[PDB]
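Undergrad: Can you read through this structure? Questions will come right after.
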Amino acid sequence: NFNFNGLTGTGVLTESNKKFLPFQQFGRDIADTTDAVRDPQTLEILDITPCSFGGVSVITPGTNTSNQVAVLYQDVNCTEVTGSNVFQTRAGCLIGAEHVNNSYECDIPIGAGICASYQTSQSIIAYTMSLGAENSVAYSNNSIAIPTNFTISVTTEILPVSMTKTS
Amino acid sequence: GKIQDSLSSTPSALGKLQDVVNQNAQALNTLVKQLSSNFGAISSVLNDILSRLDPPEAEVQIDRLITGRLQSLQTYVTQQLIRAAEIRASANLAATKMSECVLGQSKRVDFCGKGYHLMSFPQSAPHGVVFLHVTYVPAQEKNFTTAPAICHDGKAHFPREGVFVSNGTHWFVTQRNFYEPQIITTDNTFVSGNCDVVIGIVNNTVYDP
Amino acid sequence: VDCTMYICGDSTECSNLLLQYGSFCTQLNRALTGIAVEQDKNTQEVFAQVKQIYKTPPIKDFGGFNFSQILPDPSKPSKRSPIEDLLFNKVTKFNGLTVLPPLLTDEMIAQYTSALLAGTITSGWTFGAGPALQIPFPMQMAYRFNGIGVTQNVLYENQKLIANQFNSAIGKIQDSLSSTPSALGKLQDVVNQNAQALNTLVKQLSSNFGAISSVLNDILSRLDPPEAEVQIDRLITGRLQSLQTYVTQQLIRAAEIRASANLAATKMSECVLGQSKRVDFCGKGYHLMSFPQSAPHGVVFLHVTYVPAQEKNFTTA
Ligand SMILES: *[C@@H]1O[C@H](CO)[C@@H](O[C@@H]2O[C@H](CO)[C@@H](O[C@@H]3O[C@H](CO)[C@@H](O)[C@H](O)[C@@H]3O)[C@H](O)[C@H]2NC(C)=O)[C@H](O)[C@H]1NC(C)=O
Ligand SMILES: *[C@@H]1O[C@H](CO)[C@@H](O[C@@H]2O[C@H](CO)[C@@H](O)[C@H](O)[C@H]2NC(C)=O)[C@H](O)[C@H]1NC(C)=O
Ligand SMILES: *[C@@H]1O[C@H](CO)[C@@H](O[C@@H]2O[C@H](CO)[C@@H](O)[C@H](O)[C@H]2NC(C)=O)[C@H](O)[C@H]1NC(C)=O
Ligand SMILES: *[C@@H]1O[C@H](CO)[C@@H](O[C@@H]2O[C@H](CO)[C@@H](O)[C@H](O)[C@H]2NC(C)=O)[C@H](O)[C@H]1NC(C)=O
Ligand SMILES: *[C@@H]1O[C@H](CO)[C@@H](O[C@@H]2O[C@H](CO)[C@@H](O)[C@H](O)[C@H]2NC(C)=O)[C@H](O)[C@H]1NC(C)=O
Ligand SMILES: *[C@@H]1O[C@H](CO)[C@@H](O[C@@H]2O[C@H](CO)[C@@H](O)[C@H](O)[C@H]2NC(C)=O)[C@H](O)[C@H]1NC(C)=O
Ligand SMILES: *[C@@H]1O[C@H](CO)[C@@H](O)[C@H](O)[C@H]1NC(C)=O
Ligand SMILES: *[C@@H]1O[C@H](CO)[C@@H](O)[C@H](O)[C@H]1NC(C)=O
Ligand SMILES: *[C@@H]1O[C@H](CO)[C@@H](O)[C@H](O)[C@H]1NC(C)=O
């Protein structure tokens, strides 16, 4: 909780790569939020990183299967949140889950290409999204694929039509 | 029959409509709970504020409650108007799908599902519509030799129907969609231009039936 | 945007007052969470139209047609095509704001895009019914031509010209997008509107809304506590009004963005993964083919159509 010459805020203050005139004392962001100070005694420019915040996202198995739950802390590093099963994701700090290098389909989304699911001896695993199987179709300019026989698939589609007539 | 079994064992399959009824229930539950809020006022209960405070102050506290309640109601109405726009858009799409796949046969791509559209059947639903959209999907994608044309008498012959294919001995014409070959005959081809016009053209027999 | 942070900076006196307003604020969080969920659905509806990932073969034996400017570049950090590099190069806190990443990222969108492009190039309309079929590019054109009422003989007489005209048109678009960045303004406006909505909340936050002071530590040290609480309620109402305005604008815009996403998804299915007969739907001319590109919070398509060269006068009956 900082106070520099009467100007306050809460954050992490580290060396800045900004330059300033001998004249100036503080840097400013939108709506005049301070984003830098120079120290009053030490002639260094210091960058104010807002203290980390985000929501808490809980990865829940079906409760009809298990009680194994992992927690994702948004917009934070696993230096600030931890526990023993601690892995850093792009979305946030993930604790209680393990990571796997292989890609798979997506059941429980983390963000930034990372998605969780449950696999077996079952645990909570974060995976790279595969976006589906690859189809290694061969190709030439003198051959064609033309099917023999067909089947019927039926798609069930549900659409909203109306709402409760409230007043 | 498989759809009925699926809907029975997996009720979440109908979630797109369950969400509509849940959103409206929540909007109403939101107003009722906010109603009990004092919005920073001395008391949220009207009979209590009137017996608790001398009338001219109670009136001030009442204006604070009135503004807070009116804000809750305006929020509700705004949410219902935005949702009304979303629901109307869904209703318009649903109406479109019924006309396009149930009361006619649309050529729109993947419009009522993947596959070739065959038929569709509406169902009523609690504040919504459900459709079973029936389409065709190919069973097995077999590899055949092809050409844009074959030539005879030095001229290029194109299909009037489907595509030209070959089994390694003879040229046949199949449908664009399925491998049901006809021997290429003069009666079912179009002739225009020299053999050499078509890149990939094959020299072969065109039969007289 | 969380009121606790936006309004109080986690301070106790205004926090207790916020708790009294209650669900009046938590409903704002629900609306914004709902929008964020829909934003991933929009990206998926527009790009995840392939059930499998399809790829362009090692040898581009496509009848003289250059798809190299639309297909992804294997040598880059992000597998973006030359045209995608232009689209991305040209189109661009303790105040309660949290911003989350998309589930589906530019690289993963590019992977779906690669499948969509490989699909339209080697399978075309067969991509719309089961596993995609393999078709020679000139044969794919024969179907595309017959589909607009023009016999395939036409394309063979003009195949060299069609390939040259196609290749030129794609190259001219890239030159146009490079020299005229405003060409992509329909998407630049989306990112600008959301930036403005956030900038609007931050600036309104400093407003006193007619109160003695907009600074919480100042109102508490300046006025005896029971008055400071009154001034705090004035700030809370003003800030909650700013947040409700923001949420309302984001909900209305969410409806507009979803409508655009639905149209974009429609165009991909109609002009990329099949051949639509809708009039002027993906542009003026007879529809021939179309290619998607990823874009920063949007989609760009190159819609390829035919236009007659010379309208000659003949006798008819
Ligand atoms: C406020 O007073 C502090 C003293 O606490 C001043 O810091 C002092 O600055 C002098 C001049 O640079 C330092 O002397 C020299 O420092 C350099 C590097 O620190 C060293 O290599 C030399 O051998 C010599 O000691 C002195 O060490 C330094 N003291 C501390 C504790 O840092 C500061 O300059 C004053 N600020 C202003 C704005 O006047
Ligand atoms: C018919 O074409 C299909 C294209 O999907 C072939 O499938 C691939 O073919 C290559 C070489 O022919 C194989 O190396 C790949 O493993 C196949 N990929 C998949 C996903 O199956 C198929 O093999 C061809 N069939 C015949 C009999 O040639
Ligand atoms: C595309 O079809 C062309 C014919 O129009 C093929 O070109 C020749 O094909 C024969 C037999 O397949 C080969 O002996 C020649 O060497 C080919 N010539 C050239 C210049 O390639 C071509 O092979 C076909 N392409 C593919 C990928 O199958
Ligand atoms: C390709 O199909 C043709 C059909 O026209 C085959 O030719 C026939 O062969 C059968 C027996 O295999 C005979 O009974 C017919 O009299 C033949 N028809 C004609 C018109 O000659 C041909 O054998 C097939 N080739 C391959 C490699 O399967
Ligand atoms: C088709 O694409 C190929 C890609 O190898 C083009 O070859 C290069 O294309 C780039 C940009 O498209 C140019 O800057 C180079 O001058 C091209 N030639 C090289 C590297 O030798 C090829 O020109 C394209 N064909 C067309 C446009 O007809
Ligand atoms: C059809 O139109 C095309 C393009 O407008 C013409 O092709 C051009 O022909 C000129 C001859 O002067 C060449 O210099 C160009 O290189 C060609 N352009 C392309 C893209 O191929 C063609 O001449 C026209 N055909 C007829 C019969 O009018
Ligand atoms: C925090 O995680 C981010 C991932 O975006 C990484 O770039 C950064 O180096 C990490 N910081 C620390 C202090 O570990
Ligand atoms: C995943 O990759 C990391 C980094 O290369 C490596 O250390 C680790 O052994 C890999 N894990 C598996 C299960 O392959
Ligand atoms: C096929 O006929 C054409 C006539 O234009 C001729 O040029 C070509 O040599 C013939 N091909 C073969 C293999 O006989």
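Numbering, chain A: per Swiss-Prot, residues 540-620, 638-676, 689-735 in sequence.
Determined by electron microscopy, 3.8 Å, according to the entry header.
The backbone N, Cα and C atoms fix where each Cβ goes, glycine too.
Here's the feature list from Swiss-Prot:
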VARIANT   A:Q613 to H  In strain: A23.1
MUTAGEN   A:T676 to A  Partial loss of O-glycosylation by host GALNT1
VARIANT   A:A701 to V  In strain: Beta/B.1.351, Iota/B.1.526
VARIANT   A:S704 to L  In strain: Omicron/BA.2.12.1
Undergrad: Which residue, out of the recorded positions A:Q613, A:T676, A:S704, shows the minimum number of other Cβ atoms inside 10 Å of its Cβ in this structure?
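TA: Counting other Cβ atoms within 10 Å of each of the recorded positions A:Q613, A:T676, A:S704 gives the minimum at A:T676.
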Undergrad: For A:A701 (variant position), list the number of other Cβ atoms lying within 10 Å of its Cβ atom.
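TA: For A:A701 (variant position), the 10 Å Cβ neighbour count is 10.
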Undergrad: Would you kindly give the Cα-Cα distance separating A:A701 (variant position) and A:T676 (mutagenesis position), rounded to the nearest Å?
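TA: That comes out at 21 Å between the alpha carbons.
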Undergrad: Out of A:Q613, A:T676, A:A701, A:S704, which recorded positions have CB atoms lying under 6 Å from ligand 2?
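TA: From A:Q613, A:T676, A:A701, A:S704, counting a Cβ under 6 Å from ligand 2 as near, the near ones are A:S704.
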Undergrad: Can you tell me how far the Cα of A:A701 (variant position) sits from the Cα of A:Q613 (variant position), in Å?
TA: 30
Undergrad: In terms of DSSP three-state secondary structure, what is the assignment for A:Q613 (variant position)?
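TA: SS state of A:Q613 (variant position) = strand.
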Undergrad: In Å, rounded, how far does the Cα of A:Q613 (variant position) sit from the Cα of A:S704 (variant position)?
TA: 38
Undergrad: Sub-8 Å Cβ contact with chain C: please pick out which of the recorded positions A:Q613, A:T676, A:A701 have it.
TA: A:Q613, A:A701
Undergrad: Helix, strand or coil by DSSP: which one applies to A:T676 (mutagenesis position)?
TA: coil
